[PDB]
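Reviewing the structure listed below.
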Amino acid sequence: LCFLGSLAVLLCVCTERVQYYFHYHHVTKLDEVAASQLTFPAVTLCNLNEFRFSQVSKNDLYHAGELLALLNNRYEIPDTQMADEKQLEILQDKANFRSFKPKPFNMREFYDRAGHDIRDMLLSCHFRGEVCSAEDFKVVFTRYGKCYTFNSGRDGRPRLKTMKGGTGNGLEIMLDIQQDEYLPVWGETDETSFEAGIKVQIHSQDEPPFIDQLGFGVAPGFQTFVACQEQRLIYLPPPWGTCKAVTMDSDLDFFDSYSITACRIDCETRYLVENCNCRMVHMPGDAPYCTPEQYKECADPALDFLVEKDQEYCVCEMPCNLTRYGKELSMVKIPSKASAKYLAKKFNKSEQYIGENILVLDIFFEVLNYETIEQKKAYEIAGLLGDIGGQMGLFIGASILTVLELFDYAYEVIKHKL
Amino acid sequence: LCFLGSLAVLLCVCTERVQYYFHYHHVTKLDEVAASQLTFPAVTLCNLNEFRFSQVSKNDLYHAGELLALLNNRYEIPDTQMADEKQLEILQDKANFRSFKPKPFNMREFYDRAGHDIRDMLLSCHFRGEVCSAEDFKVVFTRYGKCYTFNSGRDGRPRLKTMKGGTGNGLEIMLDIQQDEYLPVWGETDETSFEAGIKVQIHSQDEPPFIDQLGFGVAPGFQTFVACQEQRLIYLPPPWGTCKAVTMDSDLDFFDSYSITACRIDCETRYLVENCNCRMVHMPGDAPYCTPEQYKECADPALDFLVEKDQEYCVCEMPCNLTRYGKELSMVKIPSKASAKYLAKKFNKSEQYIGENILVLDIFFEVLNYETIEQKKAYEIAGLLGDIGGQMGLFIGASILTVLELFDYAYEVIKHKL
Amino acid sequence: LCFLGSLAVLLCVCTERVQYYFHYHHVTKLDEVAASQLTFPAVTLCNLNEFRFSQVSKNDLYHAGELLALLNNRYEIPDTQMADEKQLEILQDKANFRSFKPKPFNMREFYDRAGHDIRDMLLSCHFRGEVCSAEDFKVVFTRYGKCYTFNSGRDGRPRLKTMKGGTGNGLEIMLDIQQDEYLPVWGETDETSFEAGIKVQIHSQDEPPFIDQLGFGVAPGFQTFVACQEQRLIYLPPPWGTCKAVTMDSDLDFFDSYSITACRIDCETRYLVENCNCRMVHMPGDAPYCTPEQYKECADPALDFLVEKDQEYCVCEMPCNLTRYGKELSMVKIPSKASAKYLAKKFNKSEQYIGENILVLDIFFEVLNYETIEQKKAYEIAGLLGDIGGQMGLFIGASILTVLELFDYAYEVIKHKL
Amino acid sequence: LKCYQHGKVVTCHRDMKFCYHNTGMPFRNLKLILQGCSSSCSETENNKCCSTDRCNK
Amino acid sequence: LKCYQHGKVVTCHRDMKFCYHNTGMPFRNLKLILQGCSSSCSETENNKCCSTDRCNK
Amino acid sequence: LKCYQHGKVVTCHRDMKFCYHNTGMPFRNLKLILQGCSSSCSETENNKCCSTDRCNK
Ligand SMILES: *[C@@H]1O[C@H](CO)[C@@H](O)[C@H](O)[C@H]1NC(C)=O
Ligand SMILES: *[C@@H]1O[C@H](CO)[C@@H](O)[C@H](O)[C@H]1NC(C)=O
Ligand SMILES: *[C@@H]1O[C@H](CO)[C@@H](O)[C@H](O)[C@H]1NC(C)=O
Ligand SMILES: *[C@@H]1O[C@H](CO)[C@@H](O)[C@H](O)[C@H]1NC(C)=O
Ligand SMILES: *[C@@H]1O[C@H](CO)[C@@H](O)[C@H](O)[C@H]1NC(C)=O
Ligand SMILES: *[C@@H]1O[C@H](CO)[C@@H](O)[C@H](O)[C@H]1NC(C)=O
């Protein structure tokens, strides 16, 4: 008469508390682990120019004059007008094509000798005081051309570590960007880039570099202290959140580990091989890097459809071992009026060449910290029965033993009574 | 004898747990919603100069020579000494006042033709590849003078969207700041500004721009990639937190939606109309923009009292649908030595004019994310009775049914016993 | 027969819930307290040069010619070759040592008159409109040489406050870095610094400045708006987290309050006094600042062992009243083409001297906020018995009164039965 | 405390005390009209530092 | 929804509807081959906008 | 572990093992005096790598 009227008050609170479980709510927890060892993040860096000017020949101009965006489709200097006299004299001399016999061409060979060698870009690599050198930089290939990578972790070299904060305990790279050997830009295209600097992306060792869409820039003539603070992320598998937590062999067709950057490159490789069996030089695989004349029919518009679709054509999900890197720039003008005539004498260069083509990166951890942000499921199964008993211990008083002995009550109802 | 001694142990734990409710504690939850569509934030931008030099006339100098901070109160060139010869020749020629008859004046008309037109500031507006134009910029008025606004959302044009990350999928604005036509600064005042650059504030569509107190700066001669990461905030109404969550008609005397920026402008309009019935040109309302001679008596010191009070004179509270925008700058030197003689030929300008008066903004989303930080009340009313029953299920064992049937116990005490 | 079989189901859930207490898990809570008064953070600033060139004498060159990194160990100009003619003429004239009698030397006296005086560095200090002056800067000593400190809070001057946001309500310091009087760098050492700018660290009043390892940089010729947003941190004592929360007298051998920066200086003072009873001029204590010839035997390598150990030699823990300061830079080019000939006339300097040696800091709070991040223990002792009773109110139904009256059950078992 | 500001009801900050009204505080060649929240009264001629809600009318 | 992408199973975003397959969309002097997740169908000749899992084979 | 540093008691990091004392490690034309927390012992002559609390006296 009233016990029926309190069971519905229990049934309403029990139904909302079992539906509160089916929301899969989650809270997040932020720590600051004062760690003692930290692995150095892999710094990559690309010049903003793709091919240097003083190291291209006649056959490179004959075979890829339109891919260089320098020549006419009927093989001439198209807008050779009011640019320069020293650039124009060397241009028509290496674009004569007067009985110039062609040669066997290979695009991967073209990028290995017409990009930017690190032996004349870099001037002084450092690490915590001990003198870094030139062969610590694993060469990589991405869309800006030839790009290098400090602290890669592959090809046998171990992952370097750091154990002290402060500006004196990281890289100190005095680069040189060589603005004289940029491409002449007397034409006009859609991909034209007037700038002159270095794009640098700081990432962990597992992701391949993606300078096109994640890297900042560093201007020449300005030493930029770039601090860091290593974050760690732990996301949850579905239906709590989203993970590709199954790491046996998810999508690693050309890599080993899974990452949101390596998804898009593996996407754009598998899409292009399904169109004309090509791949560009920044595309890992086994199908051949294809001929320059074949690039203009199939390989060019198949990828320029991708930058026009106005959606991410190939989707995927983030993993849940993500380690980002938060950064905080600052700038100090490098070629001082006290220090002008020493750098011009030492590196055997002009005076005005110093104030335009000298860059000093400086990357270091600020405080040896660890900012972990993880997701934890907030209403587990073991808290369900623990919170199903707060109200039945209050409303009716009945334990489940009163229901467990209610089975032993039923022996006197079906056997003895009927 | 002991049941009285365990009820006080219940009463102490119950009193602290009902006072824990009256603290109104709240925890906060951080997500990363991997969204697929994102609305572009409304970029506004102001030059750091208020009135251009080559487009002021005799009557503008006669009527507002002291508001321009260029003339004497007895109508002369006050400190015309050792500034320039080309500036001084054109100055005294447009400040002769030899039988120069005055004209009807209007301050709103003065700011529409002596500010900075966007047709000669802007050179190339872009959006995801497709070519933006000049008439997408809604003109606004704030304290730096004439200011423009990309992606306003008002006046019929819809809110633009983006669906891809990376640097190639946002604005690419090659501005031009025209340092030649700044005001001559041979005088000295308290408002003197030696700088020359653009102030740019990124905000959502509902707040009016507030460049005076929230915008960063972008230097000329440096293309600055400005990343973004859209945040969402949900605050709680009082007494949990603070909101003006009642959005029927709170304070929208000249706007439609409520925001912490639009509070202060609506404050400073309603204060000044209660003093001399004026308003400046950056003040929305219906009272007339008042005469320049009337500005010097009433309108100038009534607002300069506001910057001297050493308190925010007009207070309000933040709303709880706030969407901020976190930013991360980076700089790359624009006018390259390869790209010098093309920009001077194309835009029909000098060589040294390029390296001083060319700015390239570049604003883009980094990863299509959504960092929501909301406040949730941590001890609701429905958790009070759920946690009032943990101890009485442990201390005394008594359910509330033992109190609910204690009413049926009272029938045998007042009716049958007495 | 079954009550024994449900007690083990209770005992498993009770053992995990008492071990969940011994994990000492903790969640963290983020607020945004819209405060009304905020204390201004103490800005320190150092030039990147240690000793000015035009204020060193013969005996300073005779006594510390090798500590200046300018002279030969056999007292000559070592690499006086192809640097300059004006620098080299004044160098050999103040390095003659032809019957130049020595003098009494003191290193603390050398840094007080050969550093950088603030009376000719600073040009215009401001604070909210009212004109700041030169004697508000408490002189401090750190590793870059002579350094100054705005808003120190010591020596009787109170802590200044601010109550409004925006760019017009903080410092506006038009500094001057004097690149002409830097040290000549025609030699080459390991500590060589080619740069020329100011390092500025924003910190609270209790920590001493630590410009070597925490400060950013500001380039000359660029006015940099530096926003701020005051954070507050509350960490927990062990075994929940880590604190030196006992603040009676923890390690304050030369200071009063405890901080992670003041730990390392107190470390490096107490280590060096245990080696040769010296201290450098940036080391607080009572032992004498020792002679320059004594620095070369003991004081130099004892500290250069510290920068080579590849570990933080002296460890400590963070306190739990930490107030950090998050920053967000932006740059605007200062010496405008309209404003060139006024600054050269006013400060009595050249034209090209303006565009190289003028810096304008500008530090201000953005919005008067308070981002507090505190740690709270998530499973206290008073929640243990509250959650030990959810299952025994569900599994067996037995309250602790059924165990409390089980003591009164035992009176009939040991007294009357046996 | 929810007193007025030129015809709009506006709550104060919870740290802030009594609000006020003033047809005074000359400060220049002028006679100002002020009204808002405050934390310190200086009642000489018209500074109605009343600590009641909606007092400034 | 967990349909294919060139031989790899890949879940879509939870806001995203039916996926599709296309040996078409010429767009240049070419005949493209597309396959992926989507939110709007335009079935004229081969746009198999099927809302079932693993439909694109 | 809470061993000494030149006359001040200081706890180590919870990842860090036994601490030590050394009137050695010459490294230059000098004979250093070191004392602090550590994680690797190299006991040859005086490196007292004792894993007890307050051991360095
Ligand atoms: C992945 O995350 C788990 C859980 O945090 C961690 O134990 C494991 O080491 C991580 N694996 C890699 C390869 O980083
Ligand atoms: C130094 O530069 C000059 C100028 O071009 C050149 O002649 C000389 O060979 C250079 N020296 C070296 C070692 O490259
Ligand atoms: C305001 O917030 C509520 C709750 O988050 C949301 O549903 C609503 O769309 C928001 N309104 C506006 C106009 O943004
Ligand atoms: C280009 O600049 C020159 C130099 O002032 C000027 O005479 C000419 O009219 C300009 N051309 C155009 C189209 O404005
Ligand atoms: C230290 O922290 C406590 C707790 O937050 C606070 O009450 C106290 O004022 C702080 N002390 C100092 C000196 O900042
Ligand atoms: C201004 O500079 C000149 C150039 O050196 C100098 O002769 C003159 O004394 C300076 N004036 C003052 C007041 O210092």
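All residue numbers given for chain A refer to Swiss-Prot; the residues shown span 48-465 in order.
Determination method: electron microscopy, 3.9 Å.
In case you wondered, yes, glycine gets a Cβ from its N, Cα and C as well.
Here Swiss-Prot describes A:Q102 to R as a published mutagenesis experiment; the accompanying note says: Decreased inhibition by mambalgin-1; when associated with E-167. Mapped onto three states, the DSSP output places A:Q102 (mutagenesis position) in helix. Contacts of A:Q102 (mutagenesis position) defined by a Cβ separation under 8 A and a same-chain sequence distance of 6+ are given as A:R160, A:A161, in order along the sequence.
For the mutagenesis of A:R155 to L or F, Swiss-Prot gives this note: Decreased inhibition by mambalgin-1. The structure shown keeps the original residue. The Cβ of A:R155 (mutagenesis position) has 11 other Cβ atoms within 10 Å, all protein chains considered. DSSP gives A:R155 (mutagenesis position) a helix state.
Quoted from Swiss-Prot, the note attached to the mutagenesis of A:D167 to E states: Decreased inhibition by mambalgin-1; when associated with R-102. A:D167 (mutagenesis position) falls within a helix when secondary structure is assigned with DSSP. Counting only residues at least six positions away in the same chain, the Cβ atoms of A:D223, A:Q225 sit under 8 Å from the Cβ of A:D167 (mutagenesis position).
A:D347 (mutagenesis position) counts 16 other C-beta atoms within 10 Å of its own C-beta, drawing on all protein chains shown. Following the DSSP three-state reduction, the secondary structure of A:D347 (mutagenesis position) is helix. In Swiss-Prot, the entry for mutagenesis A:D347 to A states: Loss of inhibition by mambalgin-1. Changed pH-gating as lower pH is required for activation. The structure shown retains the original residue.
The Cβ of A:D351 (mutagenesis position) lies under 8 Å from the Cβ of no residue that is in the same chain and 6 or more residues away along the sequence. Here Swiss-Prot describes A:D351 to G as a published mutagenesis experiment; the accompanying note says: Decreased inhibition by mambalgin-1. Changed pH-gating as lower pH is required for activation.
Here the residue is the original one, while Swiss-Prot reports the published mutagenesis A:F352 to L with the comment Complete loss in the shift of pH for both activation and desensitization by the spider venom psalmotoxin-1. Decreased inhibition by mambalgin-1. Take the CB of A:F352 (mutagenesis position) and look out to 10 A: across all protein chains shown you find 18 other CB atoms. DSSP classifies A:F352 (mutagenesis position) as coil under the three-state reduction.
Here the residue is the original one, while Swiss-Prot reports the published mutagenesis A:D357 to A or N with the comment Changed pH-gating as lower pH is required for activation. Every protein chain shown contributes to the tally, and the Cβ of A:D357 (mutagenesis position) ends up with 14 other Cβ atoms within 10 Å.
A:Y360 (mutagenesis position) carries neither a helix nor a strand DSSP state and counts as coil. Looking at Swiss-Prot, you'll find the mutagenesis A:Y360 to A noted as follows: Loss of inhibition by mambalgin-1.
Long-range Cβ contacts of A:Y360 (mutagenesis position) within its own chain (separation 6+, distance under 8 Å): A:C314, A:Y318, A:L353.
It is 18 Å from the Cα atom of A:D357 (mutagenesis position) to that of A:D347 (mutagenesis position). Counting only the Cα atoms, the space from A:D347 (mutagenesis position) to A:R155 (mutagenesis position) is about 17 angstrom.
Between the CA atoms of A:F352 (mutagenesis position) and A:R155 (mutagenesis position) there is a gap of 24 Å. By a Cβ separation below 8 angstroms, chain E lies close to these of the mutagenesis positions A:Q102, A:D167, A:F352, A:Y360: A:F352, A:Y360.
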